[PDB]
Each structure stands twice: as C-alpha cells, then as structure tokens.
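> Quick one: the structure is below, and I'll ask about it shortly.
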Amino acid sequence: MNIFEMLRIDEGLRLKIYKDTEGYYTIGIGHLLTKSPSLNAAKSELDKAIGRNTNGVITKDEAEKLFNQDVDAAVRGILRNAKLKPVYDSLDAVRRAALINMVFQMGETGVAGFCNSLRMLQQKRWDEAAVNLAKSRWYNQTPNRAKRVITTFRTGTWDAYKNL
Ligand SMILES: *SCC1=CC(C)(C)N(O)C1(C)C
C-alpha cells in the first residue's frame, strides 16, 4: 500500500464525467473539474486539463496522468502551507499518506483549518486526534472513507485498506 493505491481505493476510477459525493463534476480518480453546475463548464475544464477536445470521456492512462498530478499538487500544497508543513514533517510515511488523502479530498485550506486535530497529531496523541477528527462535516458526510483515513492516523498502519 502507498498513497496512490490508497486514494485509488477511496476515489475509484471512472472514465466519464460524473458527480462526486458533493454533487460536483469529476472524472478519473477523483479529479474535480469544477464546482460549477454547468456540464459545459466541466467539459471545458476537462479539455484544458487533458489538452484535447474530449467531450467528457478520457482514457485510463489520461486518468492516471491527472491523478499523478493531483497527488503531487496535494503534497506540494502541504509543504507550502505554514499550518500543514510542520505536522506533515512530524509524521511517519503512513500518516503522511493519511494527511495527503485529506488534502486531496477537501483542499489545503480545508484541512489547514482542522487546527485542533493537527495539534493532536503533532503531539502524537493518536487516539485523541482520531476522536477529534471525527467531529467534522467531513466525517459525517463521508464516514466510511473518513473512518479509513482516521484509522490510518490512529494506528500508523494500513489495516483499514487491507482487504480493499
Ligand atoms: S492550524 C494552526 C495551529 C493552531 C493550534 C491548535 C494553536 N496549533 O497548535 C497549530 C499551530 C497547529
């Protein structure tokens, strides 16, 4: 297991534009196109992202290319963020993957405001951090995924993704 395999489990793979759990047009392995309700707007984003006129359908290789860019961007975003970089740097590689997963899902600003949980993670108070992380819109709206990410933070193991 690694961050790519973990996010591939959590995000799926679909090669046609679809709406994500928040109702937003997405494609590939969790590549958010736009929060606009216009499908045309989403197609335009997709064509810009891929570099050709797609009319809403991509290949598996294209989905993987966007996915690699999005994982890289999440990590780069963490390392440029004054609230996230210290916690990220304090973590082991498995827990770093859990933080990348959260930033991939909800964005840098979104995770950087989990300040109390970030402090508990910096403190390596893992059970406390897990309890605090669940007191969130994130957990309530995507509880199975959040439970997997939280288990990863609590244990520093991949047990929540074993058998997935
Ligand atoms: S998100 C910034 C932050 C707030 C507080 C909970 C005081 N912290 O310990 C850090 C710096 C994580």
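Backbone N, Cα and C define each Cβ position, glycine as well.
Record note (Swiss-Prot) on the mutagenesis of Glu11 to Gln: Complete loss of activity. According to Swiss-Prot, the active site, proton donor/acceptor annotation covers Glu11, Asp20, on the basis of experimental evidence. Under its mutagenesis annotations, Swiss-Prot gives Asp20 to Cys the following note: Nearly no effet on specific enzymatic activity. Among the mutagenesis entries in Swiss-Prot is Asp20 to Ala, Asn, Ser or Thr, noted as: Complete loss of enzymatic activity. Among the mutagenesis experiments that Swiss-Prot reports, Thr26 to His is described with the note: Facilitates transglycosylation more effectively than hydrolysis; covalently bound substrate. According to Swiss-Prot, the mutagenesis experiment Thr26 to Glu carries the following note: Complete loss of activity at neutral pH; covalently bound substrate. For the mutagenesis of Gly30 to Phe, Swiss-Prot gives this note: Almost complete loss of enzymatic activity. The enzyme is destabilized by 1.5 kcal/mol. The structure shown keeps the original residue. Among the mutagenesis experiments that Swiss-Prot reports, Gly30 to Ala is described with the note: Almost complete loss of enzymatic activity. According to Swiss-Prot, the substrate binding site annotation covers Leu32, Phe104, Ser117, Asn132. Quoted from Swiss-Prot, the note on mutagenesis experiment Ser117 to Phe is: 10-fold decrease in enzymatic activity. For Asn132 to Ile, Swiss-Prot lists a mutagenesis experiment annotated as follows: 5-fold decrease in enzymatic activity.
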> Within 10 Å of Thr26 (mutagenesis position) (Cα to Cα), which of the recorded positions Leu32, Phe104, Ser117, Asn132 do you find?
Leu32
> Return the member of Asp20, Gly30, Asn132 nearest to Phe104 (substrate binding site) in space, with distance defined Cα to Cα and candidates limited to these mutagenesis positions.
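For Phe104 (substrate binding site), the spatially nearest of the mutagenesis positions is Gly30.
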> Cα distance, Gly30 (mutagenesis position) to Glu11 (mutagenesis position), nearest Å?
5
> Are there recorded positions among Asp20, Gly30, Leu32, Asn132 that sit within 10 Å of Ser117 (mutagenesis position), Cα to Cα? If so, list them; otherwise say none.
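Those near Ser117 (mutagenesis position) - Cα within 10 Å - are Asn132, in sequence order.
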> When neighbour density is defined as the number of other C-beta atoms within 10 angstroms of a residue's C-beta, which of the mutagenesis positions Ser117, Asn132 has the lowest density?
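The mutagenesis positions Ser117, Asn132 were compared, and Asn132 has the fewest Cβ atoms within 10 Å.
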> Give me the CA-CA distance between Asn132 (mutagenesis position) and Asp20 (mutagenesis position), in Å, as a whole number.
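With distance taken Cα to Cα, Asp20 (mutagenesis position) is 25 Å from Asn132 (mutagenesis position).
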> Which residues in the same chain, at least 6 apart in sequence, have a Cβ under 8 Å from the Cβ of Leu32 (substrate binding site)?
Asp20, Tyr24, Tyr25, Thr26
> Report, as a single number, how many Cβ atoms besides its own are within 10 Å of the Cβ of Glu11 (mutagenesis position).
20
> Measure between the Cα atoms of every pair in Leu32, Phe104, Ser117, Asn132, the residues the record assigns to substrate, and report the largest value in Å, rounded to a whole number.
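Among the residues the record ties to substrate, max Cα distance equals 27 Å.
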> Check each residue in the chain of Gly30 (mutagenesis position) that is at least six apart in sequence and keep those whose C-beta is under 8 Å from its C-beta; list them in sequence order.
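Those within reach of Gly30 (mutagenesis position), by Cβ under 8 Å and sequence separation of 6 or more, are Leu7, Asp10, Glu11, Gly12, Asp20, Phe67, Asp70, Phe104, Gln105.
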